[PDB]
Structures are given as C-alpha cells and as structure tokens.
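Asker: Got a structure for you, written out below as structure tokens; questions coming shortly.
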Amino acid sequence: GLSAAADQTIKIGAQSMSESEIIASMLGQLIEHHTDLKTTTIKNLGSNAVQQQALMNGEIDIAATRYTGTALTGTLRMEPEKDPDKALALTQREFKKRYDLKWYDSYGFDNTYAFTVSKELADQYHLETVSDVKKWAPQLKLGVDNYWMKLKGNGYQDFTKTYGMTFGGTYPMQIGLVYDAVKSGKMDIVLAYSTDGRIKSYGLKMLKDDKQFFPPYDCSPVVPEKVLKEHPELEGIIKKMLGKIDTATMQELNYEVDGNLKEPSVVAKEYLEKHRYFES
Ligand SMILES: C[SH](C)CCC(=O)O
C-alpha cells in the first residue's frame, strides 16, 4: 500500500546510446542525492518505440531521454511540426491526453539527425547545406543508423521527395560506427547524431538542413503521472535538471564516454560534482 511507496525502486530507462546512459545515471544520482528512493538503470532499450512500451507496461518508471521530433512522428503518428516550441508543446499535450505521461520541458539540448561529411570533402566541393549535395548525391555512399531506413514518417522516402535527391548507396549500421565510417572514407556522407562527441573531435562538418526537412529533436525525461503522484518529491528533483545542459555540454559528456573511455556513471558523477548538483 501507499505507506510502502518510499521503499519502491525507481527504474530509469536508457536507450542504446551513450547520451541516454549518461543522463539516466545523472538523474538516478540526483534522485538519490535528494531522497531515500533507490534507483536502477534499465539499459539497452532499442528505440523510441521500446521506451514507449516500457513506460506503458511498467518496465520503466522514467524514460531518461526522449526526443520530440522522434515521438511526434513515431509514437503519436502526427505530421512533423518544425518549430521547436510548437513541437514540444504539442508533444507534451498529446502525451498527457493520450497516455497520462508527463513529457517534461527539455534538459536544454537537441540531438538531431544531421547530414555529415569530412571537412576535406566539404572544403573541396564547397558544401555548406544539404541542398549543396544534390548534384553529387549519386556518387555518394550514405551511412545511416540501424533504425532510420524503416521509419515511415520523417524517413528516407520523404527526404528524397523534399530535397529531390537519392544517394548512390545507403548503408544502415549501428549509430556508433558512422563517425569512423565517414572519417576513414568508407562512407562519403553519414546521417549522424548532432550531440555525438566525435563530430568535433574527428574534424567532421554538419551540413545545414536548409529546407527544414527535420523536426526538432529537443531531449526530455518522460514519467507516468501515476509515478509522480505516488512519489510526490520526484517532480521537484526532475525540475533541477531542466534547461541546464546545452548541446555543447552534451557533446563534451558524450566525448568523455566514447572518446575518453569513461563509464557513463563516472561521467555523470563528475558532472554533478563540478556543478554542485545544480544548486550552489
Ligand atoms: C535522437 S534522434 C537523432 C535519433 C535517435 C532517437 O530519436 O531515438
């Protein structure tokens, strides 16, 4: 019954990404900093859709990182809203209405799909925007994640319609591999994730999505209203992380895992100590 609520463990989900492991660790540590709640991390959820079902079936009590553009198209099956503020507002409204899920305001960073080349390619062919690559598309191999080609929504098929180009070859692979694939010249162009730490490190160039094909992908935690009711301290704790972690910061945190070979929990703890757990 209710008087046992404070002895329940808060299960925090992470997708198969370094960024999601870092944020799920950081939120679990902040919750334990403030309360006597135990927390655990449920790792390796494969996708937006898996995080969704784990929230609805009790497998996780908090999804640490969900992305507006992904959930708009993929969960809600709505037309992709292009304005950041409108997309967030629509997502929060529909998540509450449809699922009784609370989609919080963003941590402060967006992690968008970004068409990405070597700085050498971009400098040789004067490539700044996605529209600049149109005339070259047939002679480029595009590396993509193991998930993006199968999206009916803001996927490849609609991309080719809006930009009127088709790549010579498309090669789906684990996201973590696209950075070295483009750096080594195995791929000519990759659909990277914009908060990856290796983009800067590896000397890569993101091309502007001048036609605004992509929705925003602002990142937030998502929690069932039932969990917030039963643990009324959680909302005030979650709020402490919101709007505090910008894209540059998330890139540096990702680099600590993928480039400096640190455990996501260690990266999360050192960030919390550097910033005094968000209140000094
Ligand atoms: C963060 S978007 C670049 C792709 C990953 C996802 O949304 O699941």
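Using Swiss-Prot numbers, chain A covers 27-306, in order.
Method on record in the header is X-ray crystallography, 1.6 Å.
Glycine is treated like the rest: Cβ placed from N, Cα and C.
Got these off Swiss-Prot a minute ago, pasting:
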type    : residues  : note
VARIANT : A32 to S  : In strain: ATCC 6633
VARIANT : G84 to R  : In strain: ATCC 6633
VARIANT : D111 to E : In strain: ATCC 6633
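Situate these features within the shown structure.
Answerer: Residue environment of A32 (variant position) contains 13 other Cβ atoms, counted within 10 Å of its Cβ in all protein chains.
DSSP assigns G84 (variant position) to coil, not to a helix or a strand.
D111 (variant position) is surrounded by 10 other CB atoms, counting those within 10 A of its CB over all protein chains shown.
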Asker: Could you round the CA separation between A32 (variant position) and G84 (variant position) to a whole angstrom and send it over?
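Answerer: It is 17 Å, counting Cα to Cα.
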Asker: What does DSSP assign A32 (variant position), in three states?
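Answerer: Its secondary structure by DSSP: helix.
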Asker: Using Cα coordinates, what distance in whole Å links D111 (variant position) and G84 (variant position)?
Answerer: 30
